[PDB]
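Before any comments, here is the structure.
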Amino acid sequence: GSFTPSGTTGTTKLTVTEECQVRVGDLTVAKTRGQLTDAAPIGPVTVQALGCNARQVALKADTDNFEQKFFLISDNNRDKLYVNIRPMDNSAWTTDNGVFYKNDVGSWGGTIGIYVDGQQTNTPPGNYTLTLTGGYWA
Amino acid sequence: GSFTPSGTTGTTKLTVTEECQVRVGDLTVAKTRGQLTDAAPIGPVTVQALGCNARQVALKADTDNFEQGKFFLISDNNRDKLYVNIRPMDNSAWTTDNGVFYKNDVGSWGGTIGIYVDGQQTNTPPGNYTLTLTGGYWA
Amino acid sequence: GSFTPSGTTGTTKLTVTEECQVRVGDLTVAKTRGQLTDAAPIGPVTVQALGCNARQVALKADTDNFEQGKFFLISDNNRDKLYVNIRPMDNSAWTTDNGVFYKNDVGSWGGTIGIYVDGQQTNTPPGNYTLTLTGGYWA
């Protein structure tokens, strides 16, 4: 099985902060380390496939967003926040080295929820990101 | 003549995908190589020149978006290119001079600049292509 | 006292142009050098401090946005600069300490920070200027 890039690239950006969070400029997903408890929901990624009725929809994370496990990477390319990626509808998906594809072919379209994998309330403040690219599995 | 930078910089981003395009995020201008036929319309650029009553409104593309009097979107790898044609929705007369696309007549013009595929290029490798244009006048 | 980074980073982008102003993009703030008079208002930065009921809300500008107790927008060339004044429309009391703009009183303040031109600089070369500010507290 190999992932074929065929879609747009989405990004989940989260700004971890101390209890005293000062949101300057535009508004984004901001969370204090304290809120980084297990199962804690981060953002959500909207996916929409077209003309994929004979292929398995899949999402591919940047090389710096997965290892052995998905996680958001700090701007320093150091600190990481381990998260779990699952669709809103209870569709069945598989995780294969940075790839998250649907077990059944079809032009699926829904929401992919991002949650904190295990309490990590000690996560250093900063800007974390998680990039995912559309495509199919085959 | 020469182009004088005096305005904002706009960008036309197109994502080329295979027949099975999976849009992660929301939203962009995605198109399958199959749709990359000749005259195929990509995105559109809205232009608004003001105080240009004695000058000629002009648009300047990045050095990596033009060559030999030909405009094209560049891949994120600064390698693959999609040749496109620049033309206003209204049939106004413009001129192309080395990456510069200026209007033949002076005055403050405003409207939409349509971007179309120049010749069928359905073999264009998938990826993220862009076309940057900067506002200014010609002299 | 030192500034502790704890919030998001905002940015004020301005595009100085000549009287002939050609807007190519969808939306991006533009202004001709002529409008760059003293007290001239640029953009505005929204500030939302939360859980800061025992800390002094503060804003920190990039190293290339301040110098000698003076704030300014920097050109894309890291050369030209537009000196501006930072002030809360709440008329609240703030202090400027080497790139840091913090509130004199603790509390989870939330409002608008107005950006105005510091002294007439109508000769400012055209280009893209920016001013980055990061949320956090002072102590």
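Numbers in chain C come straight from Swiss-Prot, and the residues shown are 21-159, in order.
Recorded method for this deposit: X-ray crystallography, 3.3 Å.
Placement of Cβ uses the backbone N, Cα and C atoms for every residue, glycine included.
One entry in Swiss-Prot concerns the natural variant C:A59 to T. Its note says: In strain: AL847. In the shown protein chains, 10 other C-beta atoms lie within 10 A of the C-beta of C:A59 (variant position). DSSP gives C:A59 (variant position) a coil state; it is part of no helix or strand.
Every protein chain considered, the tally of other Cβ atoms within 10 Å of the Cβ of C:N73 (variant position) stands at 12. Under the heading of natural variants, Swiss-Prot lists C:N73 to D and annotates it as follows: In strain: AL845 and AL847; chloramphenicol-sensitive.
Here C:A59 (variant position) is positioned 32 angstrom away from C:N73 (variant position), judged by their C-alpha atoms.
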